[PDB]
Structures are given as structure tokens and as C-alpha cells.
Amino acid sequence: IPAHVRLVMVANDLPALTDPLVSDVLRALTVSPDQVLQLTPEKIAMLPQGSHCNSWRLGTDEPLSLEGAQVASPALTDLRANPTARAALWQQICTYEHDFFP
Amino acid sequence: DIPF
Amino acid sequence: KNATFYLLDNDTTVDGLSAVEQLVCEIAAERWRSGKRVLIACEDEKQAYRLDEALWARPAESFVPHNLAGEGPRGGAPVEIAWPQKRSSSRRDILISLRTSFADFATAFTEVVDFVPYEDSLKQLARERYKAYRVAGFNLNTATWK
């Protein structure tokens, strides 16, 4: 993981960084899209041991072997349709405010 | 002057 | 210091929300997306609760991070919803006000959004607010949201 990276995004089907909902979440995290590394579960396995970075997993039930605050949401289609999924995701981010907003 |  | 009054052309209620309350969601989202921290000043506690729910749904397909004043992360959420009883978090760029009378704390802001509701019975209150913004040294304008 490059030094410039501030968020690892994990999904089986990685969304465009210009997806408006993805943009909104990145804005909420105060992360610029050029500071995001998007990885499939397959690529996550290839990372050096003890890798550290905050992360956002979408529709992936298994926690990452990555150090840092991990937030997890349902798949993007659920997050796009469901006000309660969005509220729960924001709650997760708030619990980990020390990691996302240092 | 109030415009409404 | 600028104060902008949005003119409502209807009083259509949707999901328990007034036409003004619906517009507030759209404006709060647009201002946050422009990079601003937003304060929404409600007339009462119940209205704050209504908007706290509504901003998760309106605009649709959008994630607009927000909380009631006193909740959310340190320094408050990017959009914070307050009411008269409640101390708001500071360092905010724009005030969107639902207060029926001019609020003294409005002078803390360089950008304020207010409203002229469609109902005739609410016009007098809106005129009074407009006057008070003028007295407090705000540059005033009226607009229609698109």
C-alpha cells in the first residue's frame, strides 16, 4: 500500500470512483479519490503482512486482514436505495471518528 | 423595500 | 454577509414534511457537496427530528452525513440540525434557518438561507425576518431554487 493512500475500498465488483454515492461517502470521510486504493478480495490477499490502512468494505462479510478502522456496508445498490443503511454506515464512521478524523 |  | 430568501411556489406536503422542509434537504445537500459545513436552525425539537430522518432520504440516492446538535463526531457532523433549546457546534459556513423570527446568532454567519413560504398566513413573519436581516447589515436577495 502506497504512502499516499488513506483508504482501501474492497468489493467483489468495484464501483467507479465517480459514482455519486461513492463520492458522497469519500467526501464524508474527508478522503480524496486519488487517495483511495480499490482492491478485490483476491488482491487483498497479496498485500504485505501487517499492512495498515483505514478501509471500507462493500457487501463483503469477511473482515479484512488489514490494520486500521474498518467500516462495512451492504452492497452499493442497497446503500443507494436504503436511508437506514446510510444512517448505519454514518454511525459506524462516527464510532471510529478517531481513525477517520484525527 | 420587501419584494414579496 | 449575504442572506438569501427562497420563494416557495407551493405548500405541498410529502412524508410529513412541509414544502420548506423538503427544500431544506436539497439546499443542505448542495451546500455540503460544495465543501461547506452547514447549520440547520429549526423552530422546534420536533422539526429537528423530522429533518434528521428526512436528510437520510432526500435528496434520493445520496449520503449526506448529518446529526442533531450534540450528536455525531467531535465538532459535530458536516450538516448539523439544531433547535432553540440546543447549543450548536461552531466553525460552520452557512446557516439554513427555519426560525419564524430572526435569530441573533445569524450574525455569526456570512451566508444565511431563509424562506418565503407559500401560505399567506406565513408571509408577515417572512417580511419581518427580511427587515431584521437588513438592519443587521446583510446583503439581501430573493431566489427560486432549481
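Heads up, chain C uses Swiss-Prot numbers, so what you see runs 2-147.
Every residue gets a Cβ built from N, Cα and C, even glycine.
Quick look at what Swiss-Prot annotates:
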- C:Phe6 to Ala: Partially complements the AZT sensitivity of a knockout mutant (MUTAGEN)
- C:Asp45 to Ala: Cannot complement the AZT sensitivity of a knockout mutant (MUTAGEN)
- C:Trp57 to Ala: Cannot complement the AZT sensitivity of a knockout mutant, interacts with SSB, decreased interaction with HolD, no interaction with YoaA (MUTAGEN)
- C:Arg128 to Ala: Cannot fully complement the AZT sensitivity of the knockout mutant (MUTAGEN)
Cα separation, C:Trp57 (mutagenesis position) to C:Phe6 (mutagenesis position) (Å, whole number): 24
Within reach of chain A, those mutagenesis positions of C:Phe6, C:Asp45, C:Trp57, C:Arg128, CB-CB under 8 Å: C:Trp57
Integer Å distance between the CA atoms belonging to C:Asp45 (mutagenesis position) and C:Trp57 (mutagenesis position): 20
C:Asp45 (mutagenesis position) and C:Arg128 (mutagenesis position), distance between Cα atoms, whole Å: 21
Packing count at C:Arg128 (mutagenesis position) (other Cβ atoms within 10 Å of its Cβ): 13
Cβ contacts of C:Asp45 (mutagenesis position) (under 8 Å, same chain, 6 or more positions away): C:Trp84, C:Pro85
Cβ neighbours of C:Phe6 (mutagenesis position) where a neighbour is any other Cβ within 10 Å: 21
